[PDB]
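Working notes, structure below.
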Amino acid sequence: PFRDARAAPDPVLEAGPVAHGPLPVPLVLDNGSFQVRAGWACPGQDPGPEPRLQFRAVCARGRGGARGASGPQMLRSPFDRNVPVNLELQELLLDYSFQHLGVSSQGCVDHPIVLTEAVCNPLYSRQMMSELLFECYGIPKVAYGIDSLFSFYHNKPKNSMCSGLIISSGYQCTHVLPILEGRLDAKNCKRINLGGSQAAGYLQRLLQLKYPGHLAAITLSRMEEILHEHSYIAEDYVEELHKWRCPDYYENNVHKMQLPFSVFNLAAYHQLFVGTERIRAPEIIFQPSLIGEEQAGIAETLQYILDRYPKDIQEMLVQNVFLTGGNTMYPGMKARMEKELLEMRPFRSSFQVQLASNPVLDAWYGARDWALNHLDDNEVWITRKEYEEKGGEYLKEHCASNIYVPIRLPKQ
Amino acid sequence: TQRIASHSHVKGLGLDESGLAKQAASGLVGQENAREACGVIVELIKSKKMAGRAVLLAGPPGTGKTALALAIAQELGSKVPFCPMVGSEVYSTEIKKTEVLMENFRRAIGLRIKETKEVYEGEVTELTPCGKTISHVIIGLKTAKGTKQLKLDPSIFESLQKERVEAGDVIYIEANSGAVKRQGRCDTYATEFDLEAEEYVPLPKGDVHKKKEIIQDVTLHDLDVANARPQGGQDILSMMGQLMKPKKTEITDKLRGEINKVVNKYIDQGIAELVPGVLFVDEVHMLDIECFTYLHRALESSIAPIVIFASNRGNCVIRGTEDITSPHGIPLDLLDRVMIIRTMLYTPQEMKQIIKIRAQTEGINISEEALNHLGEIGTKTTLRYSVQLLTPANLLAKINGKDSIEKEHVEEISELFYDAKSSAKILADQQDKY
Ligand SMILES: Nc1ncnc2c1ncn2[C@@H]1O[C@H](COP(=O)(O)OP(=O)(O)OP(=O)(O)O)[C@@H](O)[C@H]1O
Ligand SMILES: Nc1ncnc2c1ncn2[C@@H]1O[C@H](COP(=O)(O)OP(=O)(O)O)[C@@H](O)[C@H]1O
C-alpha cells in the first residue's frame, strides 16, 4: 500500500558554526536538478555529520501571483535538462538554502563555496551562474566541479591519480565519462538524453492507459514509490519478460499496490497490479527505443567510446568501471552491467565494476572532502576579483572539473 | 538402453594373472584348456612382431567358438582393429574372390594418428580483406563469453563466401580441417524484417575458442580405396558427380606398393603409429578351393595381420572340388599352416551356469525350481534352445501378473515352441504330406 511523503522540517541555526583554525568555513552545495543538497564543510570530523537540507528542487507560485515558496511542501523548477537557466527561481532556491543554514549579516555571504555543475556547461550558463553568485551574494571565492567526479573522488581506494569510466544517471541525463590520469577526457565523453524523470513519466502514462477509470488516483509522488521500492533491472530483458509470460510465475511475482479505499471496491479503489511494468520502467536507459527515442543506450554507447582507444589503454580504463547517481540505485544494476560488459571484451580478459558507497549522497560527500582538503590552494579557486577581469566564462582546471578552453563572450 | 544380443554377456577371457583360466569369470564358464590358448594368442597380437600367423578354432555347433573369438576382441579393446567376416562374403558381383580376401586382410591393419582439434565459433562482427589482391582476411567473432579476432587464409575466405556468410551470421570454423559451417543469423538482427526466409539462432553461450587433443584411427584399406579411383571432390554443388555411378574395382598391386612406402615415411617421422590387428574369418568352410589356395600366399606375406578361423564340420567335401573330403572342410595343404584349438561339449552343470548368466544379463528373475527345468531341457535339446525360452517364459509370467519364472511358465512355453530334433520327428511321420 502507498505512503505519503514528509514536508516542512525544522532546519534553523546560529549565524555561523565556525570551528577552530581557519575562520572561512566553505559551503558545500550540490545544485541538483531533482533535489538540492547543501551544508557547512564542518572540518576536522571524519564522518560528514550533517548533510542538512535534503529538499526537492521545485518552487510554488500560483494564480495568487503575489508570493512564492521554496521548501519541501501548480509548480516550477529552474533547470532545463540538468543545466540551470532561470533567474529569480534560482535566487529563491539559494536564499532558502542560506537562510536555513544561517549567515553572518552584512551585504554578502562571507564564506567561499563549492558548487556542482553540468558535465559540460554552456559558456553563457557558467557566466550567468557566476554573475548571479558574485553580484547578488558577494562570495569571496568559488569552485565549480562535477557531481559524478566528486563521487568518484570520494570512492577512490586512495587520494591518488587514477583512470576509469564513470557511469552516472540523474534526473534528466545519464553520462559515460572516460577519465585518464585524473583528467576527464571530455573530447570523447558522451551522454544519453534520458533519466529517472522519464522512467516515472513512462510508468505514469502506462498505468493511466491500464486503468482509465481513475486517472486522478495515480500521480508522480505515487509513481516514485513503485519505481524506488518495487522496480528492478533485468539481467537480460528478453529472458526476464519471457519467464514473466507464464501465469503461475506471474501471480507469484506481480505487485499488488492497494490504493486507499473510501463489488470489493477494486473497480475504482484498485490494487493496481504491476507485472511487466516493473521491468519496462527501469529498462529505458538501456533501451531508449521503449520510448520513441533513437539513441544508443548505455550498452552500445559504452562500446562505442571504448573502441576509440588503443587496446592497452582500454584494458587500463576498464579496470575501474564506477556506478553513481540516481538510477544506479535499482537492485540488480551491477549484475546487468557486468554481464553486458562480459560480451564486449577479449575472451579471457579482466574488468571490474564498483558501485558507489551511497549513490545519491556521495556527490555531496565528495565535494565536502575535496573542499576541506583544498582550502588554501589558491590556484584552484576563482577569487572575487578574477571575475572582474575574466567575464565569468572562466574556470581553473582542478581534478573533478569540466575541461576549460580559452574563449570569451561579448557583453555590454 | 542398448539392445541385448547373442553374445553380450561375454566381457573377456577372464584368465588370472598367471595365464590360467578361472571356472567362471568375465561372463564365460568352463572351457579352461581351450580358452587358456586364447590367452597366448592375445599376447602374440599385443607383441606386434609377427605377421600372417593364423589360428583355427574347431569343434561341434554350440560349443563357444565365436564367443571365444569375440572375447579376444574385448581383451584387445578398441585400440586394435578387429575385422569380422563370414566366408560367404567372398562371392561378390563386382570383384574377383581374391580381391575381397585382400581388402579384408588390409582392413585389419590400422594407422593411429594424433592432432589438436581447434574450434572457433560465434557471431561474425566483421570481415575485412587485406599490394594488388587479397593476402589475408581478418575476421572478428563474438559470444556471451567474449570476443576474438582471427587471421584467415584466402582458401578459408573462399569457403565462407561459398556458405553465403555475411556480418551478423553465427559461424563454426574448425582450424585444422578448414571446415566452415553457417548456423543461421544471430537473433539480435531478428527484427530487420517481419518476414524473411532466414533462420535465426541465439548468440552462443560457450567459449569463442576451444582446444582438444584427439586421436584419428584409419586402416591401410582406407588409404587404398581413397587413393585408387579419383576422389569425387563434390561437396555436391557440381552436376558432373551425377553421371558416373560408383563401383568396386580390382586395386592394382602397384598402388598398394606406394601406399606401403608413404606410410613407412610417416611412421619414421613420428606423425603416425601402427597397430597390427586381427581378421576373423568366421564360417571358414564356406570358402572355395581357389580361395583356400590363395590363403597359402597371403598368410606368408611379411605384412599380413593375425588371422582367426572357425569351423564346425566333420569330414565334409571341399567346396569346388566335387569329390575331395578333408577335416573341418579345409584343404590339408592349408590345415598344415594353422595351429588348432579344440572346443568341447558342455556338461549339464555348465549349461545351468550359462542359463543363469543369460537370465541375469537379459533382465529376468528365475526361481531355482524353474532353472533346474531349463537345465534338464537343455540336455534333451541343446544349450542354444534352452537360452531361447527365457524371454517368452518371462513374457507369459508378466501377462499372468508375476515377476519371476516358475515351473508352469517354462512348461507351457515348451509345449508352444518346438526344437529342430522334435520337429524332425513330426516330418518323418507325416512324410507323404509335405
Ligand atoms: N563358455 C561359454 N560361456 C558363456 N557363454 C557361452 C559359452 N560357450 C558358448 N556360449 C554362448 O552360447 C552360444 C554359443 O555360440 P557359439 O560360439 O558356440 O557358436 P558356434 O556354434 O561355436 O559357432 P557359430 O558362431 O558359427 O554358430 C552363444 O550365445 C554364446 O555366447
Ligand atoms: N532509491 C532509488 N531508487 C530508484 N531511483 C531512485 C532512487 N532514489 C532516487 N532515484 C532517482 O534518482 C533521480 C535523481 O537523482 P539525482 O542524483 O539527485 O539527480 P541530479 O544530480 O541530476 O539532480 C530521480 O529521477 C529518481 O527517480
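The residues of chain B that appear here are 12-141, 151-454 by Swiss-Prot count, in order.
This entry, so its header tells us, was determined using electron microscopy, 3.4 Å.
Cβ atoms are placed via backbone N, Cα and C, with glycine included.
Listed in Swiss-Prot:
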- B:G70, B:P71, B:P72, B:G73, B:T74, B:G75, B:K76, B:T77: ATP binding site (BINDING)
- B:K76 to M: No effect on interaction with NOPCHAP1 (MUTAGEN)
- B:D302 to N: Abolishes ATPase activity; inhibition of MYC- and CTNNB1-mediated transformation (MUTAGEN)
- B:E303 to Q: Reduces ATPase activity. Decreases interaction with NOPCHAP1. No effect on formation of RUVBL1-RUVBL2 heteromeric complex (MUTAGEN)
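All features noted in Swiss-Prot, drawn onto the structure.
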residue: B:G70; record: ATP binding site; Cβ within 10 Å: 19
residue: B:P71; record: ATP binding site; Cβ within 10 Å: 12
residue: B:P72; record: ATP binding site; Cβ within 10 Å: 11
residue: B:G73; record: ATP binding site; Cβ within 10 Å: 17
residue: B:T74; record: ATP binding site; Cβ within 10 Å: 20
residue: B:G75; record: ATP binding site; Cβ within 10 Å: 23
residue: B:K76; record: mutagenesis position; Cβ within 10 Å: 23
residue: B:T77; record: ATP binding site; Cβ within 10 Å: 16
residue: B:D302; record: mutagenesis position; Cβ within 10 Å: 20
residue: B:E303; record: mutagenesis position; Cβ within 10 Å: 16
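Apart from B:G70, B:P71, B:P72, B:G73, B:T74, B:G75, B:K76, B:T77, the residues listed for ATP, the same chain places the Cβ atoms of B:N332, B:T363 within 8 Å of the centroid of those Cβ atoms. Counting in whole angstrom, B:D302 (mutagenesis position) lies 8 from B:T77 (ATP binding site) by their C-alpha atoms.
Screening the recorded positions B:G70, B:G73, B:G75, B:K76 for a C-beta under 6 A from any atom of ligand 1 leaves B:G73, B:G75, B:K76.
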